[PDB]
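One structure is given below, encoded as structure tokens.
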Amino acid sequence: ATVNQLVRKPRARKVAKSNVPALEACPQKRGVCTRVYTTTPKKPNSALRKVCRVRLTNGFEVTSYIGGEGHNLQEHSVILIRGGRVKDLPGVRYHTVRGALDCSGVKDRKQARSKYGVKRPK
Amino acid sequence: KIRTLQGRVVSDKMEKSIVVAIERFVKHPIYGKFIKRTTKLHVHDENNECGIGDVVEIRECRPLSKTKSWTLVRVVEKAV
Amino acid sequence: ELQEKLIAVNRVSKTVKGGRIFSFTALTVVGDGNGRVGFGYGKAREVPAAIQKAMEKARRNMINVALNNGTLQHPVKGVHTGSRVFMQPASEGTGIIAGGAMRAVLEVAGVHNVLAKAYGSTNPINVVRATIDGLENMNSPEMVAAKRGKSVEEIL
Amino acid sequence: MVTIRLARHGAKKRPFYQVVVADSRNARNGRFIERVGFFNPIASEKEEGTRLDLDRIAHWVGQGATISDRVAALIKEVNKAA
Amino acid sequence: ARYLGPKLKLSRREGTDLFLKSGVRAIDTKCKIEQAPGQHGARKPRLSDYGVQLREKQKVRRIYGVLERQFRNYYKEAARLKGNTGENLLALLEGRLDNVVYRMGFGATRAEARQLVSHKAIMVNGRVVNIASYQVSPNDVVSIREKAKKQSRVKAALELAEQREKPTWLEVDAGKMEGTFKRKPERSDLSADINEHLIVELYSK
Amino acid sequence: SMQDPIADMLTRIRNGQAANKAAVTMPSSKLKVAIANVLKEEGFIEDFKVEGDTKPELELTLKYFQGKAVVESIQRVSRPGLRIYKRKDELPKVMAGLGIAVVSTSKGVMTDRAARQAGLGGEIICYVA
RNA sequence: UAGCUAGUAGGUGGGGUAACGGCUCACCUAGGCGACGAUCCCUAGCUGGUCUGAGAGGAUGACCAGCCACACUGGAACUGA
RNA sequence: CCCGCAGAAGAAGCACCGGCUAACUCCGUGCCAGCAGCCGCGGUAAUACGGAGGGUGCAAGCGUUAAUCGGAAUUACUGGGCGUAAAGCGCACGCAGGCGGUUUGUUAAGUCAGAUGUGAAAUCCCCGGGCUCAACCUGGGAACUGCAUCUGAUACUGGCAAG
Ligand SMILES: [Mg+2]
Ligand SMILES: [Mg+2]
Ligand SMILES: [Mg+2]
Ligand SMILES: [Mg+2]
Ligand SMILES: [Mg+2]
Ligand SMILES: [Mg+2]
Ligand SMILES: [Mg+2]
Ligand SMILES: [Mg+2]
Ligand SMILES: [Mg+2]
Ligand SMILES: [Mg+2]
Ligand SMILES: [Mg+2]
Ligand SMILES: [Mg+2]
Ligand SMILES: [Mg+2]
Ligand SMILES: [Mg+2]
Ligand SMILES: [Mg+2]
Ligand SMILES: [Mg+2]
Ligand SMILES: [Mg+2]
Ligand SMILES: [Mg+2]
Ligand SMILES: [Mg+2]
Ligand SMILES: [Mg+2]
Ligand SMILES: [Mg+2]
Ligand SMILES: [Mg+2]
Ligand SMILES: [Mg+2]
Ligand SMILES: [Mg+2]
Ligand SMILES: [Mg+2]
Ligand SMILES: [Mg+2]
Ligand SMILES: [Mg+2]
Ligand SMILES: [Mg+2]
Ligand SMILES: [Mg+2]
Ligand SMILES: [Mg+2]
Ligand SMILES: [Mg+2]
């Protein structure tokens, strides 16, 4: 409290811990699909959620969500990942970017097309 | 007129040298408290006449040694 | 001519023997828009009965505030349980910059231009208590001159 | 050594020169010793377009500063105007 | 950069006449003015304070034809200037060339005035100005150029103007199709059912 | 031990006012007598006196209006643990000028308004509103 | 990361630089820095400034300008103001 | 840059619509498919998933991700706490260090006032000028809240002397 005390040991701000360490201050990262599987969600909800294991260009290996209805992905697919947690699925902290290198857009979408890599329907 | 500093002799053992402390008050940049700070200077004297505890007026001069760039002007209150 | 604004409605519960009895609590605040603002709580089994009991209580229990051309006399601090409140007289044209509870109280009070900020708990009932108390404990150049035993200019 | 010359500021197609005295080795738009006038070659009518502190021009030449061809033109023009 | 959508819809949403059509008719005989646009129009929402602040800023923008980026820049400039930000904001809006030309007769609406401006039909101090948002200054003379002076739309616009209220702070010569911007309008000169304090509050939150 | 006697005076005032006491008494000192003088002259107290020679006791008669203390708040600013000095152009005004700040200048202790008008800043002893 | 330091601290004399100086050398004195953080480890070009913030502050140093360092890596010197 | 000609003729997309937050209905599926910044939503009547109609916000852009500051008074000097929510060492002595009853003299160290030098230009800000306006460029001011020196003030802190 005392000024004297602060003069001896200045106030020292806590360093913010990041929520996306595998990206290391990169908006997106590239990575190869090691395995593509489905995992059960947390106890409150219930579903079969599509995830993938991904080895990144920087050595890190992380789990990533594959959003959308339907995907054509397999081992040795190079994909782009972005930040973004899934909450009800522990370990998954990155979101696969649809529309990227080997991520196809979701079929037959009309709303939120830009979030799922879907060309403009003629 | 010559710029000069006043301080006290913390060690006079060296031959023809002395170390003087020119302690000063400075407002703390962040917390406003006025804090004592000390600056130790190697000063040149002839005859090594300055005793520890003396208050001495010193001046800046050309390099006189690896670490001495100040010389003595005069002793103030040579009593110790 | 009185102006009335509903600040918050809340659903409470009493859990009697048989189970929960639900009721509602409407915190409102009336005011004439000229140094006069009465806030009131209203607990009732139904929301309309609550808004009306609250208006009724707020209409009484009303006080006067020594405004200054639609702005405050001097900066003021307000305090109550969790909520510390602070208000400053802004120049003309800015309007009322303040939290919701304070925005409503100052609006109905007639304070046209003020800078405000709430610290700590923003619980509306205590923010309103603390803003009312802040404005009420605020004296005016003539009243301060009378208190101090001199004239106006002698303060300037 | 020390020379009086123009530094081209302004924007594309709208040159604006600041006459400055500086060490000839420094970059054209870099370190200078003193600014002493300006010269707008594209100023519209009624706008002065060219204002030179000719007394400091003198001080510096008196101390051996050279003079660009273009500032020498400006100085002769301003001396002719008035 | 320009709103090309239907007008009366904006008026219906704003629940008020926004002067977005010529005025040959009664707007209530042109649309169901009170009824809100869309299927869920008959019912009214209990609209939060943020809602009223937003809808009011939208009202002013839709009246004058200014999009958000530019309107925000107008707010920053009004705020920087001395005096009441709200009144300075309305002065700045009311000083646009499209606005002044519209309050100077030549055009039934601000859309027509804007088309006239864009199409090099208006001069200020004898120079062709072709940007709608050109800020006109006190003691200016704006005039329709000769080649555009015989356009029948402009004649009709001045007639309709003759049937509208005549704005105080501009001196308009209808014969010469020449007019003068004598002074900046005060707040008391401009309609009193445009509000400002909401707009100043909206941009501080 | 006792290391800020000016804060002590401020506190004796505030506490006697809160306790609706008619007067308060404290060991005297030139600086205290000078602050009481500025306070009295600015109308926050009735009057004051010093009594005794070897242990002079200063006595302040407090001031009330509507059975209320005239002094609403009174706080020490510059204190032994953090001296506060201000320049002429930085001189605070309390309650937007309705109150006063006591400033000690090269020409003695006076109010913020006076020192401002006289062009000399100094050490801000306390605020009174 | 609690001690660090033998050219290390100072003096005398010689040499050397455009210039003062352990810059270098021989000798003598046994010092000097360190809790107001020395030494060690990690990180890092610095500043005018930029963003944010009511302000104090926080983050930052791309472009423009001033300074420093570097030119495959590690050393050396020549010519030359 | 100006002028002439054809003809509305070549030129509108993105996100969202449970609350936070401006904007709702129907159909499809039925704790599946799926959504999600948090709280959450889906188990046959879904304003929260998918589509449609409608509306809202932006606009040659619109969203998503990454990073900083803010909100965060959530490191609090301005501007927080410590009986029970995290927090008073088990207790005491005590060197450095921080603070100091009252009076007088002196000192100009802190302090304050004034002046001089400097604080590059650019940038920020104010008043003007130039580009059809703005962006941009530019004229002149202050401001660089600092540092140094000199001359002054004795209230307060400090030093010295006497109490
Ligand atoms: Mg809190
Ligand atoms: Mg644009
Ligand atoms: Mg030698
Ligand atoms: Mg020699
Ligand atoms: Mg050296
Ligand atoms: Mg590096
Ligand atoms: Mg580097
Ligand atoms: Mg803040
Ligand atoms: Mg670069
Ligand atoms: Mg090399
Ligand atoms: Mg290479
Ligand atoms: Mg050579
Ligand atoms: Mg809503
Ligand atoms: Mg959705
Ligand atoms: Mg069904
Ligand atoms: Mg259904
Ligand atoms: Mg939603
Ligand atoms: Mg849906
Ligand atoms: Mg972000
Ligand atoms: Mg903070
Ligand atoms: Mg706390
Ligand atoms: Mg416990
Ligand atoms: Mg506990
Ligand atoms: Mg204990
Ligand atoms: Mg004392
Ligand atoms: Mg002491
Ligand atoms: Mg002094
Ligand atoms: Mg102009
Ligand atoms: Mg300029
Ligand atoms: Mg500068
Ligand atoms: Mg003394």
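Following Swiss-Prot, chain A residues are numbered 2-123, in order.
Each residue, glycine too, has its Cβ placed from N, Cα and C.
Mapped onto three states, the DSSP output places A:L57 (mutagenesis position) in strand. The annotation that Swiss-Prot gives for the mutagenesis experiment A:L57 to H reads: Protein is not incorporated into ribosomes.
The Cβ of A:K88 (mutagenesis position) lies under 8 Å from the Cβ of A:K43, each of which sits 6+ residues away along the same chain. Quoting Swiss-Prot on the mutagenesis of A:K88 to Q: Confers low-level resistance to streptomycin and a 15% decrease in the translational elongation rate.
Among the sequence features in Swiss-Prot, the natural variant A:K43 to R is noted as follows: Confers streptomycin resistance but not hyperaccurate translation. Secondary structure at A:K43 (variant position), as computed by DSSP, is coil.
A:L57 (mutagenesis position): 19 other CB atoms within 10 A of its CB, across all protein chains.
Listed recorded positions: A:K43, A:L57, A:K88. Those with a CB atom under 6 Å from ligand 14: none.
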